[PDB]
Amino acid sequence: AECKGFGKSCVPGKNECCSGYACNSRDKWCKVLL
């Protein structure tokens with residue numbers, strides 16, 4: 001088991017995204033935190 005990278009589809013509210021990223025519920029994906 002490992003985190004999710006950039007451009008991957010994830011669910012908002014869970015803890016799948018890697019460090020520095022953020023599960024954007026907008027498109028249900030990961031993105032580099034501001």
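Heads up, residue numbers simply count up from 1 along the chain you see.
So this one's solution NMR, going by the header.
For all residues, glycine too, the Cβ spot is worked out from N, Cα and C.
For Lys4 (mutagenesis position), other Cβ atoms within 10 Å of its Cβ number 17. Quoted from Swiss-Prot, the note on the mutagenesis of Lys4 to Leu (Swiss-Prot position 51) is: No gain of activity against hNav1.7/SCN9A.
Experimental mutagenesis at this site is recorded by Swiss-Prot as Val32 to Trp (Swiss-Prot position 79), annotated: No gain of activity against hNav1.7/SCN9A. For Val32 (mutagenesis position), other Cβ atoms within 10 Å of its Cβ number 8.
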Spatial separation of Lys4 (mutagenesis position) from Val32 (mutagenesis position) - C-alpha basis, Å: 12
